[PDB]
Structures are given as C-alpha cells and as structure tokens.
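Chemist: Quick one: the structure is below, questions incoming.
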Amino acid sequence: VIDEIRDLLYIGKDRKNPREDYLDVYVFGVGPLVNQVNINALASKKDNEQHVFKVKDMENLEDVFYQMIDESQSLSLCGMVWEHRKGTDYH
Amino acid sequence: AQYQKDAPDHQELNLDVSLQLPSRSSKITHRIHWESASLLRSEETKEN
Ligand SMILES: *[C@@H]1O[C@H](CO)[C@@H](O[C@@H]2O[C@H](CO)[C@@H](O[C@@H]3O[C@H](CO)[C@@H](O)[C@H](O[C@H]4O[C@H](CO)[C@@H](O)[C@H](O)[C@@H]4O)[C@@H]3O)[C@H](O)[C@H]2NC(C)=O)[C@H](O)[C@H]1NC(C)=O
C-alpha cells in the first residue's frame, strides 16, 4: 500500500524531480514485543534524519511529547525556495 | 628574422564541448586547451 501512495503522489517516477519532501512517514515502537524489521521498511529514509523509534513501557513515550513542547526550534526563513509555478527571476 | 619570431608552433585548441544528457539536468562542459590536450575526460553513465 505504501508503494501505491508514492505512485499517486508522483514520487520516484522522475529522475529530475524526486519529490521526497512531500511524503514523510514516522513509525513509533510501543512495546518490547517489536519487530524492528517491519517498522523500518514502512518508515521513510531521508538524508541525515531518523524516522524509526523503539521505546518501552508507553509512559516514557508520553514523556517525549511534553518535552518537545519545552523544546523551541529556531525557525529559519533563509534559503527557502519552494517551487511555485511563476518562475520569473527573483523568485 | 621576423619570420622566426612570429612563427607559431600550433594552431588554437579551445573546445567548448558541452554534453547534455536526458538522464540529468546539468550540461557537462569541458574546455580542452593545448597544455591539457591528450588527456581523456571520462564520464561514465550506467543508463543507456
Ligand atoms: C503540476 O502538474 C502539471 C501537469 O504535469 C504541470 O504542468 C506542466 O507545466 C509546465 C510548466 O510549468 C509545462 O512545461 C512547458 O509546457 C509548454 C507548453 O505549455 C512547453 O512548450 C514547454 O517546452 C518548452 O519550454 C521549456 C522552458 O519553459 C524548454 O526547456 C523546452 O525545451 C521547450 O522549449 C514546457 O515543457 C509542462 O508541459 C506541463 N505538463 C503537462 C503534462 O501539462 C505543472 O507545472 C505542475 N506544477 C508544478 C508547480 O510543477
């Protein structure tokens, strides 16, 4: 089903435009009973980045969600060029 | 005596050879001069 989704979003069907930033898949592992092979093949594989996670006892995964709202991300509007179909210069 | 000073040993070599492939997006451009002549510039492509 995952390969049918990437075909519908035009991902990988071109050599000049991969469009990998238009689908991200994150898989979280809840228990000790975890097949790490199956959770890795479903998640995306983008460069210098992690998408597979394995934790135990559930409550620590609730501990990562209150911790992420204390974490502030420095948002950077610099160097952003998104492909808008009005490709005159200075865009 | 003016002939032996103005005599060239070779004609110009300066070849702006650019290669466009439909598998890529950038043109692969080499400039071959006299000193850098007789030097193969291999570009391998696994797609036919
Ligand atoms: C979303 O999807 C649609 C559908 O695929 C896509 O439409 C495409 O738009 C581009 C322009 O943004 C089209 O590209 C050009 O189309 C004209 C005819 O309309 C051609 O004549 C052009 O060929 C010349 O121009 C190029 C430079 O502009 C030269 O490099 C080239 O050698 C020629 O001289 C050019 O192909 C494209 O045809 C359509 N495709 C379809 C199937 O309609 C749209 O752009 C997508 N949106 C985004 C943001 O990508």
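The numbers used for chain A are those of Swiss-Prot, and the residues that appear cover 401-491, in sequence.
For this deposited structure, the header notes the method as X-ray crystallography, 3.9 Å.
Placed from the backbone N, Cα and C atoms, the Cβ positions cover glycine too.
Sharing the features that Swiss-Prot gives for it:
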type    : residues    : note
MUTAGEN : A:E471 to A : Reduced formation of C3 convertase
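Give me the local environment of each listed feature.
Modeler: The secondary structure of A:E471 (mutagenesis position), as reduced to three states from DSSP, is coil rather than helix or strand. The number of other Cβ atoms within 10 Å of the Cβ belonging to A:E471 (mutagenesis position), over all protein chains shown, comes to 6.
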